[PDB]
Amino acid sequence: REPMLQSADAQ
Amino acid sequence: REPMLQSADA
Amino acid sequence: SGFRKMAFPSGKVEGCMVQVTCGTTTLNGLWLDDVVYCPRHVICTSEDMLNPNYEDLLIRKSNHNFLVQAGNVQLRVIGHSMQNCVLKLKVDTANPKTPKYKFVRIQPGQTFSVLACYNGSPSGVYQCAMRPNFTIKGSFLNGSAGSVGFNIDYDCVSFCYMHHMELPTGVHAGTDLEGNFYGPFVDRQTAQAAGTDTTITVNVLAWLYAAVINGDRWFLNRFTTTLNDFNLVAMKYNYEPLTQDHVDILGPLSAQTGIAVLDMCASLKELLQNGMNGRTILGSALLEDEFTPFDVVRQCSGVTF
Amino acid sequence: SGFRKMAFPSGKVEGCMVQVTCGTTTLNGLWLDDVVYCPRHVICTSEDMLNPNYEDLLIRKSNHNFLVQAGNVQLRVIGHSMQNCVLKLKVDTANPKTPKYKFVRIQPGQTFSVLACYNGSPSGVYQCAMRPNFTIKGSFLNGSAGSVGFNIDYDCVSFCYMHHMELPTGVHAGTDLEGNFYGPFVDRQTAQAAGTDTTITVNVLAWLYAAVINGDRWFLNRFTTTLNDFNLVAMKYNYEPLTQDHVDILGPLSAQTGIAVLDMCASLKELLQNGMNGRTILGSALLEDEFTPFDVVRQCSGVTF
């Protein structure tokens, strides 16, 4: 699809 | 001709 | 005997992985001495990642905005700076598990080991290669940013890669440990596309040379070919054209086996045109293209790494 | 404006050049910290260059057999060891003129500044490119081995080459600062021959991008070509086949000009198939192949050191 930065949302 | 290591004398 | 894609033991690298959290965004960091290296987009929110101004976003943050968790202990950030596309977080404590390390830039075709990490903890290790399109065909999920690629040369741990993003085709892009991206990619979620995915030809020839050393030589032939004729055939099968330097790279393997590079090129040319036809090489039907000639010598020697 | 083969300022490297004498053999040495790096064949006699036993020759030598002269000062050698083809001589004084440095290994096509030295004193500085056959077309005489090739990035002096020998065809060969030779050459006076010298295609296109930036764009056409079709014409004129990674190296030049890489390739095809027709580019009648895309960016940005 589109390029995404592979960090994550904080939990 | 052979390859020459280019180090000077003396 | 035998040859297989091998990664370095990741024990020394696991001790350098930490978790870096900025606001609601978290990723992995590399803790060497009193500096923590993490991808600069950790300061981005979910909405900032479209077209961020990293100089603008970095001024918004202070030292206490960076939560660095080394295992089960929070590290105190006493300084921060941006080098290209990576963040340098100075902490008050030097990592006691810091091994002998160096920051190097690998080249397309070369191989390195990747330690996939999430939340500062290691989850897997695999050996990959810098593809011709300056990407890597790895396995990365959300939160894998900050994972490092590395090689082990004697005593030194050569950090050469650090993960950032994934491209639309499923391949991955990153930078070196100085923040310079590999290829024409930028750490933002705008429209980007990788180059044509081709096969590293010089590594396939090294794989064929390793098969001859191992004892597999049913693919050899009495024929030789020119560099131009092989490249005209290799280009039709999406193989990278062989350069003169890549021929000299296979020199030691050509001298050890007594088979010239252009001799082995006629074998690969026949394997592409006629096909494998239901036969395997080194116990595999596919031609491995992430096995450099230096990897052939490493597994011939049995050297510890 | 203007584009030309330009070397880095040699002032920082001049303060690290010393003369290494072992018996009747003089060489140049690189003095960094308390270690003097020099080619290991300085321990070779005049009649012991055919097949010297380097391991046996170094054992028979002691610290008193090495005369290290830094201008008018004689540095006392307190230790000696061998790292591949490079000799490491530990001295009792650390060079204060040691700049921030690192040891890197360049690739074919890349450029670097060569500081020609004789008797430990700098003679000349010029820009060289690592040819596809892993040689350089320098100007080296007897006693020039030990001269170093280097690049300057920001405040760091990146050493990448150390001169060793001259090949029969007049080209020159050497190692990196770790002792590993560039190409399938050995520091022995036995039968050795370099590969076929070809034109570095990615540098010619970078030179065409420089001319375009300089306002020289008479060669630009409206036609486009595929990567495979361009390589078929290129290798017919002894040009290196353009790999996919080299297309990405021209990225910053393609973005700065807005001309696609494959568009510049089609302009090179017409220039090769039809010739220059009594015309010049950047004041040159022939195309230059020792100008990397980094050299184009470096000269149009004017970064000081």
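Following Swiss-Prot, chain D residues are numbered 3264-3568, in order.
Just so you know, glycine gets a Cβ as well, placed from its N, Cα and C.
What Swiss-Prot records for this protein:
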ACT_SITE  D:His3304  active site, for 3CL-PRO activity
VARIANT   D:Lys3353 to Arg  In strain: Beta/B.1.351
VARIANT   D:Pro3395 to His  In strain: Omicron/BA.1, Omicron/BA.2, Omicron/BA.2.12.1, Omicron/BA.2.75, Omicron/BA.4, Omicron/BA.5, Omicron/BQ.1.1, Omicron/XBB.1.5, Omicron/EG.5.1
VARIANT   D:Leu3468 to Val  In strain: Zeta/P.2
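Sequence features annotated in Swiss-Prot and their locations in the structure.
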| residue | record | DSSP (3 states) |
| --- | --- | --- |
| D:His3304 | active site, for 3CL-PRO activity | helix |
| D:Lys3353 | variant position | strand |
| D:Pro3395 | variant position | coil |
| D:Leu3468 | variant position | helix |
Fill in: Among D:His3304, D:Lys3353 [recorded positions], residue with fewest other Cβ within 10 Å
D:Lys3353
Discussion item. Name the residue among the variant positions D:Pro3395, D:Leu3468 whose Cβ has the smallest number of other Cβ atoms within 10 Å.
Written reply: D:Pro3395
Worksheet item: If one measures from the C-alpha of D:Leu3468 (variant position) to the C-alpha of D:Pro3395 (variant position), what distance in angstrom results, rounded to a whole number?
Response: 16
Worksheet item: Between D:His3304 (active site, for 3CL-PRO activity) and D:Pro3395 (variant position), what is the CA-CA distance rounded to a whole number of Å?
Response: 25
Worksheet, complete the sentence: Quick note, recorded positions D:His3304, D:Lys3353, D:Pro3395, D:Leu3468 vs chain B, Cβ pairs under 8 Å, ordered by sequence, gives D:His3304
Worksheet entry | Integer Cα-Cα distance in angstrom, D:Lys3353 (variant position) to D:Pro3395 (variant position) | 35
Worksheet item: In terms of Cβ proximity below 8 Å, which recorded positions out of D:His3304, D:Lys3353, D:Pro3395, D:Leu3468 neighbour chain C?
Response: D:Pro3395
